[PDB]
Amino acid sequence: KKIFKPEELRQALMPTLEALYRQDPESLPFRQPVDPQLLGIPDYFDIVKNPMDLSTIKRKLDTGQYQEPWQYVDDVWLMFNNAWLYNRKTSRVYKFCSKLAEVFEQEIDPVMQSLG
Ligand SMILES: CCOc1ccc(C(C)=O)cc1-c1cc(NC(=O)c2ccco2)cc(-c2c(N)noc2C)c1
C-alpha cells in the first residue's frame, strides 16, 4: 500500500470525524469505548470482537497510526457495524448509529474524492 503523510491524513480526515462529534445526542454512545460494566451489558465482548469508537479513531489519527485513508474509513465502519450488530433494530443506539452513518457518508464523500 502507498503511504500518506500522517499530517496530511489528519488535515483531510479530522473534519469528517468532527462532523460526527458534532451530532448531539446521536454521537454520545460513540464518543468513548463501550464499557460493558458501566452500561450493564456483560455479553458485549462476547459479540463484539473488535471494538472501536470515536475516541480511539481520533487517537489513531492524532498519533499518525493510519498509513493510508481507507484504514480510517475501515475503523469508522467497524464502529458502526459493531453497533448495528450488537444493538436491537428497535433501540435508540441503533437509530443513533444509522443517523451518524448518514452524516459520515455525506462527509467522507468529497474528502476521499479529493485524496485520490
Ligand atoms: C445500554 C445502552 O447503552 C449503549 C449500548 C450500546 C452502545 C454501543 C455503542 O453499541 C452504546 C451505549 C451507550 C449509550 C450512551 N448514551 C445514550 O444516550 C443512551 C444510553 C442509553 C440511553 O441513552 C452512552 C454510552 C456511554 C459511552 N460510550 N461512554 O459512557 C457512556 C454512558 C454508551
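Chain A is numbered as in Swiss-Prot; shown residues: 1082-1197, in order.
Quick reminder: no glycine exception, Cβ is built from N, Cα and C everywhere.
Annotation comment: Swiss-Prot describes 1085-1192 as domain 'Bromo', evidence class sequence analysis.
The C-beta environment of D1116 (mutagenesis position), restricted to residues of the same chain at least 6 apart in sequence and closer than 8 Å, is empty. The note that Swiss-Prot attaches to the published mutagenesis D1116 to R is: Impairs binding to acetylated histones.
While the structure shown retains the original residue, Swiss-Prot records the mutagenesis experiment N1162 to E or R with this note: Abolishes interaction with ASF1A. There are 15 other Cβ atoms within 10 Å of the Cβ belonging to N1162 (mutagenesis position).
Under a cutoff of 8 A between CB atoms, and with a sequence separation of 6+ in the same chain, the neighbours of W1165 (mutagenesis position) are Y1175, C1178, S1179. For the mutagenesis experiment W1165 to A, the note given by Swiss-Prot reads: Abolishes interaction with ASF1A.
One mutagenesis experiment catalogued in Swiss-Prot, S1179 to I, is accompanied by this note: Impairs interaction with ASF1A. Look at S1179 (mutagenesis position): DSSP puts it in a helix. Over all protein chains present, the Cβ of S1179 (mutagenesis position) has 14 other Cβ atoms lying within 10 Å.
Here the residue is the original one, while Swiss-Prot reports the published mutagenesis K1180 to E with the comment Abolishes interaction with ASF1A. Within 10 Å of the C-beta atom of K1180 (mutagenesis position) sit 15 other C-beta atoms, taking all shown protein chains into account.
DSSP assigns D1116 (mutagenesis position) to coil in the three-state reduction, outside any helix or strand.
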